[PDB]
Amino acid sequence: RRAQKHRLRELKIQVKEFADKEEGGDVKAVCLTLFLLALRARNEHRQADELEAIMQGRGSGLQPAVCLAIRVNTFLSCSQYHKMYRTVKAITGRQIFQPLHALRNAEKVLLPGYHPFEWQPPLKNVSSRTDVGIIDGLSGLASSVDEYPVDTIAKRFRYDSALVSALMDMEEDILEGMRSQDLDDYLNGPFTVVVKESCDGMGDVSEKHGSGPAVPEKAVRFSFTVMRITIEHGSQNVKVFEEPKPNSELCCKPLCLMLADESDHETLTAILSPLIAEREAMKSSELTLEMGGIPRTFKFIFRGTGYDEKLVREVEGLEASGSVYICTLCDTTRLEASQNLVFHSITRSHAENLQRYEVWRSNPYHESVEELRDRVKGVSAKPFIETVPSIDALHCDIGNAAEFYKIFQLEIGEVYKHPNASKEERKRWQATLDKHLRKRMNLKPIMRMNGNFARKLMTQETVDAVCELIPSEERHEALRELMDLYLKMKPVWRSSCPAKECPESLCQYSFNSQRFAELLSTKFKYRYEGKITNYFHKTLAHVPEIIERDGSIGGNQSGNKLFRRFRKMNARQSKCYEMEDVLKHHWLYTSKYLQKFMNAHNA
Amino acid sequence: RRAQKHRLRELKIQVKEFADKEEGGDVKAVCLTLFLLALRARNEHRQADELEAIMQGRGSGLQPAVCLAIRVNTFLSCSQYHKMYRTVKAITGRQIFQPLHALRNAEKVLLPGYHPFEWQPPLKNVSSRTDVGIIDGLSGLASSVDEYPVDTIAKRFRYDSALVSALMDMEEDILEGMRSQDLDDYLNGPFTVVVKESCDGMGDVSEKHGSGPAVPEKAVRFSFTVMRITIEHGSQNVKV
Ligand SMILES: [Ca+2]
Ligand SMILES: [Zn+2]
């Protein structure tokens, strides 16, 4: 290049002097065009569009977000990716991948705390500094010796910044969504965003090959998911964005992680309370953003539905499990639940629960303990988290089949004429049923019940096989009608869109459930022993109100295995940088941008 | 195109004159090196050597063996590799990496038990097949319950297979050494090879998590190592 510079210096002076005498110092672009047409005179057009692509960079360039998605999805550490990059860079001569600092900039553009924004109300008790990332989850606790001891490790994001980064991630999708729904690319807000709210612990995360049992080491995440986005034009609203898979593992963006027990109450609420404060400050605010070159405004709505049963009974203030109070919507006792089957409503709310707890504190009528216990309907603790509860179809049909197995046990028992039996007589009845189902169905019995055995039990042919063993075929007709009502009721909560999929089955729901209640209360009037499952109470009573409220009934070892993967593969030690690392890599794993690049094979 | 051609017709005819007067109708290399010098003075050299590789004729895709090398050296599973391969194929359009078929093909090429060879002695108590690799280390130890009971799993090669495979992939090294130390390629042997051997146990190799410490399971590899290849020609020998 030095001797080429010596042979080409005069020509270089001439081309730069034409550049500054025609364009004004634009030697690069004119050099591009003259070399391009110098190749175009030899009709090698493949190389011409190739040079267009490499000046475009969209050829074999690999924009750093793509290889970042590759490294995150394939679980590569830094040294190995550096090895792969330098080896392919050496063997091809061209630099097809990217180096590490560009990868760090490409990940710094996707973390929380990068884009600017503001809020039309000034967001009381929130620091308006706009470049905060992973902060300490303890919000400045009091870890000194003279204080209450707490040895947990919690790392969190601020709520608003993570919401902002999630919206900036789904920016391109919401652009093409509002294009596809026959509207303009220019449109001010307000976009109203409905957000799923969830929390769950992932059990044990310890890995000890020996040294006895090491540590139980329970931990728990707190996460959210953007469910749907909507917008009006004048008075007509439109769903501008809907999510296809709500409960999947690729759309659960985490706020905070802590290594703590799920039931360790005070530490849990002490870490989770400032995020609650941020949520309630955010409930009555207005976000303003600059995504599509123009400002947009945002309101928000939060649905706390992603909780499980033991946790919602714990963090709202109810009894754990051993009460007479089983319904988290209706105040029906266990006594009345066996008695009244469907005629209830939804009567539990947050503010009245606060009022009931204040009644439990004050005790204004100086009554005794048990009448307080039935007056407040199981309210014992101060409520501190708003939560709208729901169900899932696995618990519904597993409670159904757990009833039905006992129904067939009493049906082979002929217990209507044997008012008592020995327990081992019922064990022999059960064992004859087991031999019977193995000899007819070829089914393998098991004491534990999962969704699989429960789902493959409910067939017309198996209920035919079990009613063929019993005489008095009015019993066969009774279980036939009963199974018919069951299979009618099944795809209602087994559709995920029952307002649209099976509206005929959605209608006549109170009609068929009242029929089935009349069947169980009159014909099979021997199950009435007071034993009733809360799952069954929810399937009988609390179905259609949940349906008209939401419209849906929409993987245990999922977060924990992935958490062990992140902790073991790519992590720093000392228990301080570790949680920041797994939190950051989890947030990078959960981006819509990277997954959208990652599954490009289907196109 | 015709507009900028009209704008730069003087430039085209000017460097046309300069190409005829400097190197005699050599517009291609002159205009190319002008682009290279300009875009390297731009200090954005990734585009520059990309254009250099594409105008030299450097191939985009690569050998299967290099994919095998980087896969082994990074310790990656076939699932994640296949995901990476299909993503780069979907993004780039053209294919650069390889799928698993040619990988396993070049693998069994490089594996022992594939290439023919012979022995001038007949090698008593040794089989005649040249195409057996991995076998049981038990050598037909009947482990029925009526006999002495063991449980030690043992896998092994055949020794001569390992020797000939080690020779065939050090073949390029000994070729370069023969070209370095003043000889030809058309030499015959007998090449004298010095081989040391070793085995050592490694202590526990187990990750027991069902209940903690189950068994200190001790394993042991047995291995060989070449360290010297020589040839004696005429009077003396030479460490090739
Ligand atoms: Ca040793
Ligand atoms: Zn209820």
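Residue numbering for chain B follows Swiss-Prot, covering 401-640 in order.
Positions of Cβ are set from backbone N, Cα and C atoms, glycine also.
Noted in Swiss-Prot for the protein shown:
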{"type": "MUTAGEN", "residues": "B:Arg401 to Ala", "note": "Allows robust hairpin activity"}
{"type": "MUTAGEN", "residues": "B:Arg402 to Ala", "note": "Defects in converting nicked products to hairpins"}
{"type": "MUTAGEN", "residues": "B:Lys405 to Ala", "note": "Reduced hairpin activity"}
{"type": "MUTAGEN", "residues": "B:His406 to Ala", "note": "Allows robust hairpin activity"}
{"type": "MUTAGEN", "residues": "B:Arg407 to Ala", "note": "Impairs DNA-binding and reduces hairpin formation without affecting nicking activity"}
{"type": "MUTAGEN", "residues": "B:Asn443 to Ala", "note": "Impairs DNA-binding; when associated with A-445"}
{"type": "MUTAGEN", "residues": "B:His445 to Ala", "note": "Impairs DNA-binding; when associated with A-443"}
{"type": "MUTAGEN", "residues": "B:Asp546 to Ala", "note": "Loss of DNA-binding"}
{"type": "MUTAGEN", "residues": "B:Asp560 to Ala", "note": "Loss of DNA-binding"}
CA pair B:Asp560 (mutagenesis position) / B:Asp546 (mutagenesis position), Å rounded to integer, equals 34
DSSP three-state call for B:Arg401 (mutagenesis position): helix, strand or coil?
coil
B:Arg401 (mutagenesis position) and B:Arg407 (mutagenesis position), Cα-Cα, nearest whole angstrom:
10
According to DSSP, which of helix, strand or coil covers B:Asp546 (mutagenesis position)?
coil
Would you identify which of the mutagenesis positions B:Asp546, B:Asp560 has the most other C-beta atoms lying within 10 angstroms of its C-beta?
B:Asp560
Could you round the CA separation between B:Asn443 (mutagenesis position) and B:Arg402 (mutagenesis position) to a whole angstrom and send it over?
31
Can you tell me how far the Cα of B:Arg401 (mutagenesis position) sits from the Cα of B:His445 (mutagenesis position), in Å?
27
Which of the mutagenesis positions B:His406, B:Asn443, B:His445, B:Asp546, B:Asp560 have a Cβ lying under 8 Å from any Cβ of chain A?
none
CA-CA, which of the mutagenesis positions B:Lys405, B:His406, B:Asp546 lies nearest B:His445 (mutagenesis position)?
B:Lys405
Spacing of the two Cα atoms, B:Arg402 (mutagenesis position) and B:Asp546 (mutagenesis position), in whole angstrom, works out to 94
Three-state secondary structure, which DSSP defines for B:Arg407 (mutagenesis position):
helix
Using a Cβ cut-off under 8 Å and a sequence separation of 6 or more, which residues in the same chain sit near B:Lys405 (mutagenesis position)?
B:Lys412
Give me the Cα-Cα distance between B:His406 (mutagenesis position) and B:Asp546 (mutagenesis position), rounded to a whole Å.
98
Mutagenesis positions compared (B:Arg401, B:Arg402, B:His406, B:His445) - highest count of Cβ atoms within 10 Å:
B:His445
Within 10 Å of the Cβ of B:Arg407 (mutagenesis position), how many other Cβ atoms can be counted across all chains shown?
13
